[PDB]
Amino acid sequence: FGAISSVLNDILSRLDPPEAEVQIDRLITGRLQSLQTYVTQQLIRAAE
Amino acid sequence: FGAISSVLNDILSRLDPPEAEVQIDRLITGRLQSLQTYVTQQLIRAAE
Amino acid sequence: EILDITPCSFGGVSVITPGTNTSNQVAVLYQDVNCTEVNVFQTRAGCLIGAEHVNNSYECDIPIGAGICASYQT
Amino acid sequence: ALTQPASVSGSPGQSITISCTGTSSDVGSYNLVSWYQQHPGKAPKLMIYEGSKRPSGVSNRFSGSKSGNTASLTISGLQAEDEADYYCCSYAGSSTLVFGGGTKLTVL
Amino acid sequence: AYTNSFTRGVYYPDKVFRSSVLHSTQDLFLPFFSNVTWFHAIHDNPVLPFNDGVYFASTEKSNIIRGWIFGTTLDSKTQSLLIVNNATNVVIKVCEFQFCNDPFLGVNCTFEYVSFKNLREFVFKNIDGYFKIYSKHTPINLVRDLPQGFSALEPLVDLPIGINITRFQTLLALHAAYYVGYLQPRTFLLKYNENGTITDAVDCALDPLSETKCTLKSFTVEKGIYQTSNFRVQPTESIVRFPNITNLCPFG
Amino acid sequence: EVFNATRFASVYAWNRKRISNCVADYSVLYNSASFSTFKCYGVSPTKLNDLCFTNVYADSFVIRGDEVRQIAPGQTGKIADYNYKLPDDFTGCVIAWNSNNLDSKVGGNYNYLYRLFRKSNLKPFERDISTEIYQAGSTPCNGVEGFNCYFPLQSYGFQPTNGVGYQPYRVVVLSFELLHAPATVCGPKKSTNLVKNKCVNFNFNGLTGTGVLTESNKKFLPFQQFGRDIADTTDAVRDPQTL
Amino acid sequence: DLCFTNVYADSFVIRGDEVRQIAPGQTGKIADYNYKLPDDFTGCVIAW
Amino acid sequence: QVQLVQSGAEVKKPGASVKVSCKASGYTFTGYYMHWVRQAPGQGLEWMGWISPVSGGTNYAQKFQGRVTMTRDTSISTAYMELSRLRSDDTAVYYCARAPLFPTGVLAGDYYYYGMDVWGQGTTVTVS
Ligand SMILES: *[C@@H]1O[C@H](CO)[C@@H](O)[C@H](O)[C@H]1NC(C)=O
Ligand SMILES: *[C@@H]1O[C@H](CO)[C@@H](O)[C@H](O)[C@H]1NC(C)=O
Ligand SMILES: *[C@@H]1O[C@H](CO)[C@@H](O)[C@H](O)[C@H]1NC(C)=O
């Protein structure tokens, strides 16, 4: 979702906070969007 | 949601437009995501 | 002079086939388009290639659309 | 390969002119004309560049012009110091920035 | 001469260990059932381009093919990669050697390394100046053409030469037919068994059946109907439309 | 051999040294105050002796004082487009120091040349030594210079009386690359004792995590270093010391 | 392919010797007492 | 302060070769096409060639094309001219010529303009 790598350990060990923060921000925004889609699908499937 | 403060008036009175625009963008993005979650929960509850 | 502008042929294509251990024959259907710019059957659902149009009606195996569908028979 | 007078004579205060003709290919086609002045036992000193432009420091009394294939150096108000040789040149197609017969200006 | 490439031209795309998984990835691979050039060595070694990597296949019985050269001009004017193998030693160089009119073998140096019945498959590619060479040897019993089968190539050589290469050539041992083909950026779905070996591969740039295979991420598609992104017809030309403005400028 | 070298190369013909299988403490690059410029973009300079990469390349040259600011991703200029182009996604660092006392003759050091005329921008990490006469005009230049045909290279005037902006600056750049190959060059990072069957913080070639390492039976190929899962997480690891 | 706001056409007749005196920063009788061209001249001149 | 020192006088036998030195300073040496201009005693001035200390590029006169070899050593910032197969009309005073501008005037016609700094004198007397 715009990050340099999907694993957070590489960003935590390589990049400094001034950019690791925005990388983590992008990663967590993508992950929360995916989790919201997943829980909405699970909710409609549970309703069915 | 990444902003320096949850209140908008302080951001408008403390920051310049070049950064106040980005702060407002982040704030409205977070509020819009929360509103999407809330209206999805409301639609599910209304269907039930 | 007036000239109407129309987006040319575009529409979600699809491909139908039976199971793998049954056969390797396959059919391709260009939907909601007339494949004139591309054993062809032209119906309201577009144009299907690979299958043969048969007038004898049978039970619908894999639904294609517009009351028409395909099967794998001799 | 250019043709200027070998010596021109003038009086003090008078406006004298020394021309030099090249060809239709060197002067008649290029505003790359050159005018030097040299004193005896001294290095050649540029007077006029690009047909009519004066380099920094050159006195205004030296004026440049060109007509077809002949360039012209006009010295208004001749002075005793104006006694020297003048060497015009024109780009010749290759090498390079040479000149005419050279003209000794004498002030009677 | 030309021949077929039914299932050859597969290799390990990376060095990550997998087991019993269907992994799809896009990389430079040989298109299946494509026409590849064929050469003989009876009673023949031209220069072939190196645009986007090369796949080579050698059917040997007495080790005739013994050298390969990569470069641009091949006249000792620029750097060229030379790889040779004399039956007990493997010599790899990148120096600028003086080549004759027809280099062969009779029975500015920045790198130097010194170490039918046999089908040897190789693949050579260049990624950001890194020359990658994969290989795989097998015993076969065929003289006519290339035997049909599936076999992956293990990573063998990786050299950071950084030399721009556009042509290559082979070198025999005079006192041996071989096939050459080109690679394309294709998407392949490979199956890794419990042993981690590539047992099957599907190229969904050939037929819609393999396209549905790439779609469902499985080597077996059930009875049904599916597809992917739509195919759109491209414009043939560009039509510029502008007024015939009558007002002119009175420059006359 | 780079910093303490008696001589360097030109701008376009920069010296490129590839390093493999070595250690670098990087402490000498921090305490030394002789470096006028030290800009690390891809990796933070403080967190350098604890990461590890596959390969590294050092490109050294000598430029003008005004061109020192041209070594940056996305930066444009004469040297940035005709002598040395840096990619936008550059993972490395740049060091630069003034040496006007060394690379400057009493009358001017003209041994350094730089490319100023080229009909196209250079590629990232591209080296061009084309001495062909540049064609500025429309007339063809068949090996003859002059009008509309100028030399593609120009010499530097390095005099001890020039200003700080026109002083010779030695500039080196370190570019790191990390592939699936075993990581070769990084800090010393002395290996700790290996402990099995315990929840501990593991670190392998920069890959840091927390987990329990246990004996395995998966036969990994000699060129297979790390093993990933469906979720792109590491499942098996090869000890960089013993097979 | 570039089209501007306004055009100014200055038309006159000079001598054969003055044909070289029509340029930015020219010296001469015509270039000083009759018609002078600015140094930042953005245009063109056609003489026949 | 552009300083320019030319080598000393020479006497030569005809058909031989003569080499004149030309040491420059006080300016950016390599940034100039430097010419070589000769003049017979009491005659007109005669240009011979020029050189770029940068890239060694040079160009001679067709009259001199073949008999003149012009070199330079930018380290000591010193140009050199040689004329082989000498003869009688070669007896003359020779100079170099440092040019006005820099050829960073991309199309500033450099260096087809001039010699602003000329050298003292080099008298070549080719007499048997
Ligand atoms: C394919 O396999 C299934 C499951 O074993 C079997 O029922 C079916 O008959 C097979 N298809 C054919 C054509 O034999
Ligand atoms: C579709 O194309 C076929 C020719 O392939 C033509 O006969 C038919 O009339 C077309 N139908 C329409 C609706 O244009
Ligand atoms: C995998 O490797 C093991 C180890 O030798 C071997 O016994 C087995 O036959 C191989 N194949 C499978 C499917 O396990």
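Chain E is numbered as in Swiss-Prot; shown residues: 27-69, 80-143, 165-172, 186-245, 263-339, in order.
Looking at the header, which is where the method is noted, we find electron microscopy, 4.4 Å.
From the backbone N, Cα and C atoms, a Cβ is placed for every residue, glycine too.
For E:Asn121 (mutagenesis position), applying a Cβ distance below 8 Å and a minimum sequence separation of six or more within one chain yields E:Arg102, E:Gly103, E:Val127. Experimental mutagenesis at this site is recorded by Swiss-Prot as E:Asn121 to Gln, annotated: Partial loss of biliverdin affinity.
Annotation of the natural variant E:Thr95 to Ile in Swiss-Prot: In strain: Iota/B.1.526, Mu/B.1.621, B.1.1.318, Omicron/BA.1; the original residue is retained in the structure shown. Of all Cβ atoms in the protein chains displayed, 21 besides its own lie within 10 Å of the Cβ of E:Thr95 (variant position).
All chains included, 9 other C-beta atoms sit within 10 angstroms of the C-beta of E:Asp138 (variant position). DSSP gives E:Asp138 (variant position) a coil state; it is part of no helix or strand. While the structure shown retains the original residue, Swiss-Prot records the natural variant E:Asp138 to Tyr with this note: In strain: Gamma/P.1.
For the natural variant E:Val213 to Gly, Swiss-Prot gives this note: In strain: Omicron/BA.2, Omicron/BA.2.12.1, Omicron/BA.2.75, Omicron/BA.4, Omicron/BA.5, Omicron/BQ.1.1. The structure shown keeps the original residue. Annotation note: E:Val213 (variant position) sits in a coil segment as assigned by DSSP.
A 10 Å cutoff on Cβ-Cβ distances gives E:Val213 (variant position) a total of 10 other Cβ atoms nearby, all chains included. Natural variation at this site is recorded by Swiss-Prot as E:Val213 to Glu, annotated: In strain: Omicron/XBB.1.5, Omicron/EG.5.1.
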Quick note, E:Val213 (variant position) and E:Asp138 (variant position): C-alpha atoms separated, nearest Å, by 27
Can you tell me how far the Cα of E:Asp138 (variant position) sits from the Cα of E:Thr95 (variant position), in Å? 22
